[PDB]
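Engineer: Okay, handing you the structure first.
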Amino acid sequence: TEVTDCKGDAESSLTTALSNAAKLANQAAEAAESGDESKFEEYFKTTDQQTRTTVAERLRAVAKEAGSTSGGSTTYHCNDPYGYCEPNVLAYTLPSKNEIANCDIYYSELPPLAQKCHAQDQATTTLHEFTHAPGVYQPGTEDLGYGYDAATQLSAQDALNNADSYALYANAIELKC
Ligand SMILES: [Zn+2]
């Protein structure tokens, strides 16, 4: 990604989150490719190979995008330059522009890395947002279910196309939960 619009230690929060998102996304891609079927099914509601392949491809693409700070297909603003953040929103993506920005509460309300199952953190919020960018992998995902219950109660095709499903799966793989 092209990191821009950064100030302070928040810049380091973002670069840490990018590097962690890359590792988490590669690890989750490996799980989708070759890991436990039941765990995959918990999040994506199927064991079918084509779905596993698509999830893995999307995650591998996210990992590559997260692995640069002056490159790739997206632009990542440390801070919202436009005023598009709404109350309680951590970050957002403009899919037609492949542009991502964090809201201020990303920095005040999230740990870098959650220790608890399904809990939000900077790395997985960043991972979530990359899935929305069609330039990373098309189609961009939608916001169909946020958090464990809403995301995992989606149907298979909605989960496949739901950003938070990827964040949740990546957290579950890392935490072994
Ligand atoms: Zn989203």
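So for chain A, numbering is Swiss-Prot's, and the shown residues are 176-352, in order.
Keep in mind that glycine also has a Cβ here, set from the backbone N, Cα and C atoms.
Pulled these features from Swiss-Prot for this protein:
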type: MUTAGEN; residues: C253 to A; note: Optimal activity at 55 degrees Celsius; 10 degrees lower than wild-type
type: BINDING; residues: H303, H307, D318; note: Zn(2+) binding site
type: ACT_SITE; residues: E304; note: active site
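Are these features on the surface or tucked inside, and what touches them?
Structural biologist: Cβ-based neighbour count (10 Å, all protein chains) for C253 (mutagenesis position) stands at 21.
Its own atom aside, the Cβ of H303 (Zn(2+) binding site) has 27 Cβ atoms within 10 angstroms in the protein chains shown. The secondary structure of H303 (Zn(2+) binding site), as reduced to three states from DSSP, is helical.
The Cβ of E304 (active site) has 28 neighbouring Cβ atoms from other residues within 10 Å, across all protein chains displayed.
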Engineer: Within its own chain, what residues at least 6 apart in sequence put their Cβ under 8 Å from the Cβ of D318 (Zn(2+) binding site), listed in sequence order?
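Structural biologist: Result: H307, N337, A338, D339.
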Engineer: List the other residues in this chain whose Cβ sits within 8 Å of the Cβ centroid of the Zn(2+) site residues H303, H307, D318, in sequence order.
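Structural biologist: Near the Zn(2+) site, the remaining chain residues are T268, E304, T306, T316, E317, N337, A338, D339.
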Engineer: I'd like the number of other C-beta atoms within 10 A of the C-beta of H307 (Zn(2+) binding site), please.
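Structural biologist: Cβ-Cβ neighbours of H307 (Zn(2+) binding site) within 10 Å number 21.
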